[PDB]
Amino acid sequence: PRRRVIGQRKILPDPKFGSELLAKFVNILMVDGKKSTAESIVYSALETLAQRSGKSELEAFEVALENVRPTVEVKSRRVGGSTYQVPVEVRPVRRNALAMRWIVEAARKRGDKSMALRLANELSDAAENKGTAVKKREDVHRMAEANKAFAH
Amino acid sequence: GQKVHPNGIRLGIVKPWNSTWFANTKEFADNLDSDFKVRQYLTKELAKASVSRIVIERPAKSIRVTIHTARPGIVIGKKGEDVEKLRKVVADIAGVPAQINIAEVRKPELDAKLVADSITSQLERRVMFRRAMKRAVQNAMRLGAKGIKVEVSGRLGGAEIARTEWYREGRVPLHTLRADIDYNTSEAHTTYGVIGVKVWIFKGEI
Amino acid sequence: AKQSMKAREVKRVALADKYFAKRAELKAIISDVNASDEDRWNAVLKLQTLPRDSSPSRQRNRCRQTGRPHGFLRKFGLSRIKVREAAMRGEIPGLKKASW
RNA sequence: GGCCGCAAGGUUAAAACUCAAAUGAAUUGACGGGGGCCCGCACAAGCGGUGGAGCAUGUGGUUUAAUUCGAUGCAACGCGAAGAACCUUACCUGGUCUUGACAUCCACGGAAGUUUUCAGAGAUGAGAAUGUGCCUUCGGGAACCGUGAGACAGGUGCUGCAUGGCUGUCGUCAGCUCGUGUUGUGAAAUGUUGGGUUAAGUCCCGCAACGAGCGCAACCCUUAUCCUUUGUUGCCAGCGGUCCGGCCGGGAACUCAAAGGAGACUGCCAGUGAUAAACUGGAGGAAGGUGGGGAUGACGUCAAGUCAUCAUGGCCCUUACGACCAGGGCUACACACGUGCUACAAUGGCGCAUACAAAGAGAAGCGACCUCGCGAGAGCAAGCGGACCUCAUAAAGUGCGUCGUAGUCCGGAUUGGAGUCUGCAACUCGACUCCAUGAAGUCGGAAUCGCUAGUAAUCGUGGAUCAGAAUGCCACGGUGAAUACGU
Ligand SMILES: [Mg+2]
Ligand SMILES: [Mg+2]
Ligand SMILES: [Mg+2]
Ligand SMILES: [Mg+2]
Ligand SMILES: [Mg+2]
Ligand SMILES: [Mg+2]
Ligand SMILES: [Mg+2]
Ligand SMILES: [Mg+2]
Ligand SMILES: [Mg+2]
Ligand SMILES: [Mg+2]
Ligand SMILES: [Mg+2]
Ligand SMILES: [Mg+2]
Ligand SMILES: [Mg+2]
Ligand SMILES: [Mg+2]
Ligand SMILES: [Mg+2]
Ligand SMILES: [Mg+2]
Ligand SMILES: [Mg+2]
Ligand SMILES: [Mg+2]
Ligand SMILES: [Mg+2]
Ligand SMILES: [Mg+2]
Ligand SMILES: [Mg+2]
Ligand SMILES: [Mg+2]
Ligand SMILES: [Mg+2]
Ligand SMILES: [Mg+2]
Ligand SMILES: [Mg+2]
Ligand SMILES: [Mg+2]
Ligand SMILES: [Mg+2]
Ligand SMILES: [Mg+2]
Ligand SMILES: [Mg+2]
Ligand SMILES: [Mg+2]
Ligand SMILES: [Mg+2]
Ligand SMILES: [Mg+2]
Ligand SMILES: [Mg+2]
Ligand SMILES: [Mg+2]
Ligand SMILES: [Mg+2]
């Protein structure tokens, strides 16, 4: 905004892991204000993935997170009718936000029987670079790679 | 834009109500109907008596009406021969026994209703509106009023196009709630149509 | 409104409160379950005899001053315009602008 | 026409005819695809929708005997209307009235009312018994019924471009003026410009200006913390009894109720600043810099809306443009648009069991308990003019089982049969219940809307209007997000 007055709002930790990042993930996955459903879904998926992997929920989630997060994006800038695609860096908080949002949106578009199974399969795939989320990240990286001539 | 009623916004702060009775839902509409008829009647007869406000109160199964006037002698009559007949007619209208009190208005040029009625009468008698408005403002200000505003709108002077003109002196802070403002209006039926008159009078802070 | 409408309302009120008791008794006869269907038939045929204006449902609420048939409020007996007019002058006891 | 020139042309130089102006400089606004400095869900950053389907509702058009009238870029289209079967009703067809459906004046026969009968769709016409009085100088005055004339009554008929009153919008934008003085022949200017600063013509400093008014802010309501008084129908910490029911005896600690106070003021600390105004941060505290929300709309603009709330000038009709009654219409239907509701499913559908609210209404009213009915409901019938009784089990949530991606155990339009209730009367044209049926619809082209926090999204509850008739309007709580680098 024109004023630049806002600050930052406090977020509560997750119920049974003591982590803020999982709480943010649950919030991203919530619809209509039904938080209990979202937290149960994510807990079930994390448990299934930990069983099928063996490491834990925490660092498995983290490992999937480094494989999807971006490092540079583009912004439009109109000049004379067309637009420059200028590349700019991404702050780490925005990196986490974009990673989680891409993960959730990719998982929502699948043909499994339950949302927990969808999310677990997608995030296990993304842990080793096979899903649609990593494809979106690669596309963003490629598009930012092409237009570096305007990167001042 | 439009402005709020100066009387309505100060009823819980400085101005008091004109009706001070209590009733349930079954009596409320009838009480307002009877009050309307009583006020209309007393306005009808007492026109040449310069009455400002009529306060109606209902103690118990009866009624008490207090009229504020600037000519109490003509209202009272001869040793009270008029108050009794007015009381009897009010008792007939309202269906309960009645009692009537008279309150004298000192300095009748500081009451907005009286000034509005005077201006209306002068307009009816074919007097130039600027003349009357200036006299009203001077008369009000000479008696110690803190401010006065007088507005006249309509088909002034018999013109083909209507307009609005107003005069003001002193302070009239309409946005200050605690301030004491007396506001009242009047209508004049000239040979070309209606002319509206509004008066604001500012007296004191608290 | 027109004076004709006010006259019609007055006449309807008169007929209604004149025939109230007879309407009540005939309706009570009809509404009973333990009776004779012949008596019910007679009561039905008798109920139609009365003038239509004796029904309380034939009356419309109207403003006590102007006669407007829309915007009525039962508490005061006036439509919105007249309620606001009177309320702004302090002629309705205890009523004031709300804010919460 | 003359003179000059190779030519292009140069030079000297008229008239008829036509209009009431054409023109210079400066003043106040408005505008610029001119320049600076700011603001706003205005972009950017995100979430959810509309435009496609079915249905509700308003509008345009067409049709009709009539589909009554008005609003009709933003600022009309769930608008007047907070609720059209009869009434409402203002429109159509038919049947009737003429001082009259509604007031005053004069003359005459007069109680007011209560049952009645025939003809008629009703309006109305005629007839049959009955009380025929009440203060009353026995003169009656008259609550109020019928007849006869006119002076008159009546008009939702026209003109919002003749008007009052009331409302929309720019816009909760920070602006708009005046007295005296001074400057200019004058329209006008200064003040109100300049440097900082603020949400603000907010404040400080300088200044041919010195002062003042309407605006901004404060005074008003509600919410968040604590204190004092009173304890019923409200409360139960410490004690006694219990049928486990604050149920009883009891207590005034606590929640709570409603009256009166304290509290938040850049008040204190540090730094910058022009020692100023102010700005960045910290302590204490329930709350920190306008804590949150509402009320409050300057001078004016749009010949904006309203003669159908009402009032009113002028015009118009008076056996009719006024009045009464029955039936119909405002609900039509090749089509086009606005605002909504319900969906297209597994973050779900269905079955069983179990937690946690707020606010509000009630006497031609709300209606428990018990009995009958699968059901809407019916019968009998306590309590309540209410912190006491009724409305009136909150829903999403939680645990267990099933369905396992199918036009389906998704969706509930249309249609047939049988009923309930309100109301003189549910054909046109009401709501609701039961059984049967089971349509389009698999996320919606070009376009387009709202929102910055207890907000969006989603789930329930109450009220006005009202005999009956909400998916609309106005209110109340549960759960509860994403994002804002920047101009
Ligand atoms: Mg009339
Ligand atoms: Mg009705
Ligand atoms: Mg020549
Ligand atoms: Mg040549
Ligand atoms: Mg010129
Ligand atoms: Mg010029
Ligand atoms: Mg400019
Ligand atoms: Mg400009
Ligand atoms: Mg946007
Ligand atoms: Mg649609
Ligand atoms: Mg229409
Ligand atoms: Mg029109
Ligand atoms: Mg609306
Ligand atoms: Mg009708
Ligand atoms: Mg007007
Ligand atoms: Mg001079
Ligand atoms: Mg200015
Ligand atoms: Mg100036
Ligand atoms: Mg200047
Ligand atoms: Mg300045
Ligand atoms: Mg100021
Ligand atoms: Mg203010
Ligand atoms: Mg602190
Ligand atoms: Mg602090
Ligand atoms: Mg116009
Ligand atoms: Mg207008
Ligand atoms: Mg119009
Ligand atoms: Mg009209
Ligand atoms: Mg009819
Ligand atoms: Mg309609
Ligand atoms: Mg189903
Ligand atoms: Mg499917
Ligand atoms: Mg069925
Ligand atoms: Mg905002
Ligand atoms: Mg809510």
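We number chain A the way Swiss-Prot does; in order, the residues shown are 2-153.
Determined by electron microscopy, 2.7 Å, according to the entry header.
The backbone N, Cα and C atoms fix where each Cβ goes, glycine too.
Mapped onto three states, the DSSP output places A:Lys36 (mutagenesis position) in helix. The Cβ of A:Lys36 (mutagenesis position) lies under 8 Å from the Cβ of A:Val27, A:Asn28, each on the same chain and at least six residues away in sequence. According to Swiss-Prot, the experimentally introduced change A:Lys36 to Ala or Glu is described as follows: Defective in ribosome assembly.
Contacts of A:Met116 (mutagenesis position) defined by a Cβ separation under 8 A and a same-chain sequence distance of 6+ are given as A:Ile42, A:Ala108, A:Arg109, in order along the sequence. While the structure shown retains the original residue, Swiss-Prot records the mutagenesis experiment A:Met116 to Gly with this note: Significantly decreases affinity for its own mRNA.
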